[PDB]
Every structure is written in structure tokens, then in C-alpha cells.
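Here's the structure, in C-alpha cells; my notes come after.
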Protein chains: 4
Amino acid sequence: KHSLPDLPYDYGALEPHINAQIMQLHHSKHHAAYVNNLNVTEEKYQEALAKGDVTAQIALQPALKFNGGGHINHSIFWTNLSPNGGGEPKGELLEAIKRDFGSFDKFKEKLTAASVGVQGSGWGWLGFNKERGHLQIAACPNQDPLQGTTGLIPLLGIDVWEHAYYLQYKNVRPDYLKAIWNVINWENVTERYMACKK
Amino acid sequence: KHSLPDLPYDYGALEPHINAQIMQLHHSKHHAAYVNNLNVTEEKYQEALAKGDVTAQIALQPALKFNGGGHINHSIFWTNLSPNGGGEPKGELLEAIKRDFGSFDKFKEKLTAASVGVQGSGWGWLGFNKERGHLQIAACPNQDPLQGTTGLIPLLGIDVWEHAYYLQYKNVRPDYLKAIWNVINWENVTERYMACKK
Amino acid sequence: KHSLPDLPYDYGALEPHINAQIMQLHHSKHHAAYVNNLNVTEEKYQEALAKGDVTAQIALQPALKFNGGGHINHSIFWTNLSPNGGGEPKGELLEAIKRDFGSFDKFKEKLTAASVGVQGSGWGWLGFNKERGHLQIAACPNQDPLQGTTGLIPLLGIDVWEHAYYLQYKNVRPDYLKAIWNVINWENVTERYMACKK
Amino acid sequence: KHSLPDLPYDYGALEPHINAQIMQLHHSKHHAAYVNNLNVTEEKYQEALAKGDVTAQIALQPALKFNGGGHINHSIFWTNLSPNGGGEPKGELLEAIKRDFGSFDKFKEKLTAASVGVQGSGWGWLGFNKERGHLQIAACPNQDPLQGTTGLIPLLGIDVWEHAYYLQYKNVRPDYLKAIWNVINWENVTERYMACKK
Ligand SMILES: [Mn+2]
Ligand SMILES: [Mn+2]
Ligand SMILES: [Mn+2]
Ligand SMILES: [Mn+2]
């Protein structure tokens, strides 16, 4: 059984960068929808699985990738932002970003171009490639999860579905991305990094 | 070479159903963007094609499908709404629908479910299957147009991208749907029906 | 637990149209691979499901659609051909084909164009659309099943992966399709039809 | 406008590794087909483009990606084999591979697994990531070319479509793979390495 995680800050804690109204609808409407449908779908699936019914298992796959992915991605998302975040990573995480993108700024330009560039709904991700020992940016469509579709471990992700910025920045998806770099909980992406290194 | 069509009604005209601020953004910002990037892609494709560069041509296909399909689809969408819209179609279109669906209500139910059901960004479409001579409800992702990708002739489309409803309906995509029926310009839909029995 | 079905005729029973060597490799090498990997994958999945692990369930989806689909499709395939088949359907099935494609011959041209037309590996299908009460041809990529991806009930399908004709017809995929119409067990596609009508 | 390149060796030359009958079919029938349908599509696209017909352009994209990518990919493939092939690369390419993979053996293992692992028709590719300056193993489906779809520069490709091995290896795609190492023309691969550090 899956549950909606509690938000770790209040809904208006990230104003002026992302405001309360967006935070509230994102969490308790959208994310709530995903874990409920995830729970329904996993249940239908199990029953299909027991009957040995392969047509049903395959029929169910799009709902399980959409709702399972939504739940995963929004859950990493909420911990990736903090009332008290922004600035630059430190330690090993920042030297991996220098090692792989040249510098933090060339890292920002590249994750801003990938997120801005998604055609339709999607997410931009900073991920860890454990097969190669290095950081990598990937973009994903719809709610498709970074690890399950790609194999990379998600460290920082940015929602660019229009429900994530539209009441506030309207169509200006670059203004949302300039705003977002101000609330990034670098302390959490460092920890995400650190568990791969384990 | 491609021009943003003029909306055939003032922005404020489909109130209270679709509000004036969505109509201005959707037309002047969302559709205007598609036309302009389509123009730039067609031109680059022309050069790529001139030179026999198959890599460049393959690399420009997403851009050309996204923006060209975006321009097709919003232009049909604007002719599908009217201040004088709503109600029911009469004559040969209503007969067509009744054979194919049973009742306008079943039709309406089947296309609302096809619209509300899209995952991520996309469109639901009432189309005509020329080979079979029959009406068909398709759904397309992102901006992929009906004819170019399915071969169905576009009769009626309803955009369900979040930018089409969010400022007014927020996440309640069914409330948007129920309201859009009130401005559907059945005159234009039947012209299109008339034209592929042409 | 899934098992390789027994072939209902000997491996050379369909010469000269499809020969023994192809039949043997298709059944006991290729189809055998699919049900074994289906059995491994369903098992991994169940265990992922129990742990509530969504990333693993999604990771497993391509192997479950590929191997589950392979098993389904090849299993319908073997019953679709007979040493003693060919000719034309009778009864209701033939009047549905007249009703939907105009005639049996216009039915053959259309399922031959769809199978010939698949780009890469795939299958052409004659299917039943239970939502609309009519027959429909669909083409599918790789081993994606007709009912699980599309919702149509499979009645007659044609494998056009190259392992299905290459040792015999080489690249001339039209020669394989002319040959195949001679071994089609129409008595079985009638029965498949009849269970939808139930 | 596009021409089938002449094979740089006689058909019989990669015996016993790849036999003479596969080399004749693959070149004169499989690749010759791609070139010719590419020519016909480029021309129709030209007309579609001349007229500002975005539907026609979108409808011709599969054909143009299938056939153009098919022509790209087989042409690089023929320069990748040699009668005088096999063994190991030496010099700067072998250094590159060793940094990126560890040993030629790990490289060979990782690309064989990426090749044997494709589902359906496709290709495995050793590529260069220009932005990162590093070697990458990609796999592509059907005929989608590396650069046009991933941006990686194509260094070494191995076709794993069934027509590339079936007449000689039947379903044992690993035996094909193990043998193809014996004709890889590492001279041509390194020219390509040399050229995007150009
Ligand atoms: Mn979201
Ligand atoms: Mn729109
Ligand atoms: Mn097969
Ligand atoms: Mn080939």
C-alpha cells in the first residue's frame, strides 16, 4: 500500500518562487490522484497475475507506468526543494558537477535547456549513471520514471508539466526555471548522490 | 510562409465557458509560437533537403511534427468554437453520429472519455474514416495531428493540454469538457463532414 | 505456469507453402524462448509486486510485453494454419468480410498490404472490434499483442518477422504472403469470430 | 540523387564468418531497396514542402526515417567489415576504449550484450559523444540511425536484423556476434575516431 507523503514545509513556504496555490494543487490534487490510481492498478494487476492472464497484464501497463511514475517523480520532487535552499552544492557533489559539466553554471544551462526543451509534459533530471560512475542529464515524457525507464538514479528533477508553473508563470516556462534554482535543496541532492556511492 | 490565422471572434466571446484570458494566451502565445517555429523548421529542412543530408532531415522531424501539427490542430480548433455554438447538430451529421454511436449522448460520452483519458498532453478527435465511410473517435498525443498520423479526416477536436483549461478549471479536466460542449460550432463541423463525402 | 503448446500437425505438413525447417525453428526455438522468458519475468514481477517496488515493475514491463506477446501471438498463429486449410470462409464470417471490406478479395489485398507494410518485425492482424461490432485490420510491432495493446480480439494473424519466411522466401515477403493464404485454417478463424459473438 | 555504394570487397570475402549469400542479398537487395525508396521519398517531400503541406510532410516521416536511416546505416556497416579485419585496435582508439570500458574484453562484452539484447530488428553501436568527449554503446531500433536520433557520432555498428545472420546462424544471434568480431575493420573505425577529435 502506497500513501501520499506529507509535504516537508507549508504550502506557501516557497513564495515568491513557487506560490502556495500551485503547491497545494500539485500535492493534494495531482499527486493524490497518482498514488490512488497506483493502488487500484497494482491491485488489478496482482489479480491478473494470479489468473496467469498476460493480455490483462499488458493492458494494465500504461496505467501502472503513468501512476507509478507520477508517485515516484513527485515524491522525489518535494524533497528536492526547501524554503531554505538555493545556492550551490558543496563537497563531492560539486566536484562531480565540475568533472562532468565543466562548472556549476554550465550545469545550470544544460539542465535548463533540457527541461525547457521537453515537448509536451515531462521532467528534466540530473541523474547518476552507476554503470559509468558519472552524472548525466536526461529528460523524460509524461510521468515516466528516470530509474525504471532509463536505469539512472534520480538526484534532482524538475517538473515541467504546465500544471507545475502555469497559474504563476503562464506560458513562460524559462521564468519558472529561473525561479526554481532558488528553492533547490542541494543538501538533499547531495544525500541522493551519496547513496549511490554506497 | 505560414501565418497565424485571425481568431474568428473576440477573445472574450466564449465566456463564461472558456475565459478571455485563456483565449488570448492560447491564440497569441501558444499558437503564434507553433507557426513561427514551423516557419524556421521548414526552411532548415529545405536546406537539409537541398544538400541530400539525411541525418539533418531525420533530426528535424520532431520539431517539424511538433510545430506543424500544433499549427494544424489549433487552427481547426478555433473554427470548431462559436459564440453561437452549442446545442446539437441537425441533419446529415446527426444521422451519421446516431448510426455510429447510438445517440448524441453516447457520442458525447465516448468523446469526453477519450478526451479526459489522454495521459499527459494531447487531443481527442471526432474524425472521418474515408475508406470505411464512418465516424471515429481518436486521441493523439502532444501536437500530433489526426490526418498526418492516422489518416482520419479531422471533424471536431478538443485540446486537453493543461494550457487549454488550467487557469479557469485547474486540474478538473471533466468540468472543462462539460463546458466546452456549450460553444462547439456544429456549423463548421458539418461543413467538414460535407467535405469528405465530397 | 505457461507451456509451449503442442503443434497440431507435423513440422513438414504445410509444404510446399511453409517448409518443415522453418516450422521447426519457429516453434521449438523461437516460441520456446518466449514462454521460458515469460515464466522468468512473471516470477520476477510478482516478487517486485510483493515488495511494493514500482521502479522494478516498470523496468520489467518491456520483457513482459515482448515475451508475453510472443507467446500469445505464436499460439494464435499455429492454430490459424492447417495442412487442410486455404480457400474461403463460409457463413457469417464471410458475410462480415463482405460487409466490412467489400469482398474476400478486397479483404486479401488489404491484409496483404498491412503485413507487407510493417517496417521491421511485426504482425498483421484481422481483428474483431467488439466496441463497434465490426472487423478491422491492425498491424503490430515486434511481439506486441493485438488485444493487450489495442483492445481488438485477434482472429487471423500473419507473422512477418524475417525468421518466419527468410530461409525459404528470402527478402521476398510478398512471395511468403501469396503462399500463406493457401494454408489458412478458416475453420479456426470462424470459431474465433464466433466467440466474440457470444 | 542517392546511390547504392559499391561494396569495397567481393561478396565471398568475409567467409567463413559471414557467408557470400548473405553479403549478396544484404547489399544488392536489402540496401539497394533503402536507397531507392529514400530517393522516391525525398522527391515527394520536396513537392510536399514546396506546397506548404504540413500533413504530407508529417505523413512521409516514417518512410524517410526508415529508408534514409537504412541507407546511412548499411553504408557505414560495409566500411566496418574487412577481409583483413579482426584482432584488436591499437593506438589511440584502444586507449580510448580502455579508459571507457576497462579492457577490450569488457568493451566487447558490453557491445555484444547491447547487440544480442535488441528486441525485434535494430542495431548496436559504438559511438562518440562529442559533448562529453567519450565513447558510448547505443542500440537503435529498426533502421533509426545513431547521429540523427541520438546525436552520437557512429564509430562501429553491427546489424542484428534477422536478415544479417539467419541463413547461416539461424536464431543463434550470439554465434553471429562471436563471428563478426573476426572481420571488424579496426582501420576504418579509428579513422572515424580520428575524425571527431577533428
Ligand atoms: Mn506534476
Ligand atoms: Mn493548445
Ligand atoms: Mn515468429
Ligand atoms: Mn541489414
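Note that chain C is numbered according to Swiss-Prot, with residues 25-222 shown in order.
According to its header, the structure was obtained by X-ray crystallography, 2.2 Å.
Every residue, even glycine, has its Cβ placed from backbone N, Cα and C.
In this view, C:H98 (Mn(2+) binding site) is surrounded by 24 other Cβ atoms within 10 Å of its Cβ, with every protein chain counted. Swiss-Prot lists C:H50, C:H98, C:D183, C:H187 with the feature Mn(2+) binding site, giving experimental evidence as the kind of evidence.
C:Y58 (mutagenesis position) has a Cβ environment of 22 other Cβ atoms inside 10 Å. According to Swiss-Prot, the mutagenesis experiment C:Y58 to F carries this note: Loss of nitration. Enhanced dityrosine formation on peroxynitrite treatment.
What Swiss-Prot says about the mutagenesis result for C:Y58 to A, H, N, V or F is this: Reduced enzyme activity.
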*Where C:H98 (Mn(2+) binding site) and C:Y58 (mutagenesis position) are concerned, what is their Cα separation in Å, rounded?*
9
*Out of C:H50, C:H187, give me whichever of these binding-site residues has the highest number of other Cβ atoms within 10 Å.*
C:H50
*Taking the Cα atoms as reference points, how far is C:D183 (Mn(2+) binding site) from C:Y58 (mutagenesis position) in Å?*
15
*Looking only at DSSP and grouping its letters into three states, which state does C:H50 (Mn(2+) binding site) belong to?*
helix
*Fill in the CA-CA distance, C:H187 (Mn(2+) binding site) to C:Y58 (mutagenesis position), as an integer in Å.*
14
*For C:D183 (Mn(2+) binding site), what is the tally of other C-beta atoms lying within 10 angstroms of its C-beta?*
22
_recorded positions among C:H50, C:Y58, C:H98, C:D183, C:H187 whose Cβ lies under 8 Å from any chain D Cβ_ = C:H187
*asked:* Just to verify a number: CA distance, C:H50 (Mn(2+) binding site) to C:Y58 (mutagenesis position), in angstrom, no decimals.
replied: 11
